[PDB]
Amino acid sequence: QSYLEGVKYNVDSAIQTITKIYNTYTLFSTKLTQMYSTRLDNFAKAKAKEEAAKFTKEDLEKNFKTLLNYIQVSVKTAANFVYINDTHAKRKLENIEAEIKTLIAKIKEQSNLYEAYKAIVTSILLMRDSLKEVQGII
Amino acid sequence: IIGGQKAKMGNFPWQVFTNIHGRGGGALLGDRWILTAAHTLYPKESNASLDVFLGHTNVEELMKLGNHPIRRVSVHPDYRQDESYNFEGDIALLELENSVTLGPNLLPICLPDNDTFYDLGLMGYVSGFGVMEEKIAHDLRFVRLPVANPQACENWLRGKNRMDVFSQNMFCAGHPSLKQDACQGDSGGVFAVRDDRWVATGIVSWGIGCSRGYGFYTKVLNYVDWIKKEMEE
Amino acid sequence: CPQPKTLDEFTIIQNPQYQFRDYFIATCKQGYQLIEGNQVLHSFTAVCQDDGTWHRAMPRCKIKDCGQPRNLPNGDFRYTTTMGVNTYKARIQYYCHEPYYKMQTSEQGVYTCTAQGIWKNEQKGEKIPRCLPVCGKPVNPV
Ligand SMILES: *[C@@H]1O[C@H](CO)[C@@H](O)[C@H](O)[C@H]1NC(C)=O
């Protein structure tokens, strides 16, 4: 229980970081939805020409040093669990650290932001859906 | 989609998603064949990636249900992305790498046969995961657009003063009174019409402005030949 | 040499007195298999010997199992005879997923175990039917 007020939190905060990434893609993706359009000739194009350009990688990349770090401290904190309903979980908090340090790698080869804001778009939706079961037992 | 009600499940099975260059939609025919606007792959304005999503109607699960790969891409030869104000043949066929099994949420759409489906006074439907009236979307959206008298659609164009092209390979749907109309992000869907056979009479080609006006839908009936022959599996 | 005998009624004897150098042929009915232990044969030839004893074992003649139906893309099947039988004159029918799929074309989806040993349709031969995707008609369009 004492290790949970330190693991439950950090996992719930990691989920907080996740939805903070997909919602950014929702707006950013839309700001490019308007850029590549047949209705907006050059009324919003000039607006998206700088608006959608607001989104950098240093922002998103830093948005990862957070998720992984937060998911790397829950795994290191909840290493005390020795029974079945927690040691089965421990690794679920570890493969995610093995699914995070794989995602960060995909960013590092992508050269366009919207190309890198997708190689994860199928990932961090299910990854967040994986941190949905660590609540029941908790 | 602007002025569009939420889409319940089963209503629009064929509807696709294209995060290729930018967000957009499509349609399903047979099982391994996606229909979408040519400009979804080739906008008029860095290398892209072809990502097709299918099955669900809420965006989240659609992204949790994997992006099917791409086997064959064929855009119609009558397409020129160089021409900044031309959209003749904004039609394209996409072959899926691996076929999808058909269920009541993954059915394919039919094609039109008579020109009749292109009369003046019939209600068709257009679906897209795109921009709503004052925000973005997370769900599928359906609208009930009547096909318009095209003579007035060149009247509307010259009334806006526009040196664009309205090739008869196109029909136009809507009315400037219509609060409901196609918007950006739905630029690949299909004007779905019902006989109970649902067919894809039109492709979301282009237009000017999102709400309150006439939209330009590349009519497919002239192209149905190119579709059957490009489905040679 | 001592004359042979027919184990079951599933063995017609070809070619009353058998001496030396003599023999007899063995073929079986119209659509059955012949086997002498566990080795699939088609033409049995028993010769005698010196001491007046047949060397080889007079084989049994069991019915030709037409195997399992070649797996059908998007579609199962129902046994129009007894469930789980693949012997002679069995008759089955593939069906496509209805109504999400439909069959390519008058019942000509009806296959049956012929005497050869493979599933043959009355028209399409061994070649099974084909299920294509049904366009339009959503389970709930409007
Ligand atoms: C197509 O048009 C022909 C000629 O008017 C008509 O006979 C036929 O019923 C129509 N078929 C459809 C699609 O209703």
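All chain B residue numbers match Swiss-Prot; in order, they span 464-508, 513-662, 666-703.
In case you wondered, yes, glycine gets a Cβ from its N, Cα and C as well.
As annotated by Swiss-Prot, active site, charge relay system applies to B:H502 (among others), with the evidence given as experimental evidence. Reduced to three states, the DSSP call for B:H502 (active site, charge relay system) is helix. Cβ contacts within 10 Å of B:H502 (active site, charge relay system), excluding its own Cβ and spanning all protein chains shown: 26.
Sequence-distant neighbours of B:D557 (active site, charge relay system) (same chain, 6+ apart, CB under 8 A from its CB) are B:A500, B:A501, B:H502, B:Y546, B:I673, B:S675, B:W676, B:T688. Look at Swiss-Prot and you will find B:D557 (among others) tagged as active site, charge relay system, backed by experimental evidence.
Taken from Swiss-Prot, the feature active site, charge relay system covers B:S654 (among others). For B:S654 (mutagenesis position), the same-chain residues lying six or more positions away in sequence with a CB closer than 8 A to its CB are B:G487, B:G488, B:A500, B:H502, B:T503, B:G595, B:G597, B:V674, B:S675, B:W676. Reduced to three states, the DSSP call for B:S654 (mutagenesis position) is coil.
Among the mutagenesis results in Swiss-Prot, B:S654 to A has the note: Abolished protease activity. The residue drawn here is the original one.
In the three-state DSSP reading, B:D557 (active site, charge relay system) counts as coil. Unmodelled segment: 4 residues between B:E508 and B:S513, spanning 12 Å (Cα to Cα, whole number).
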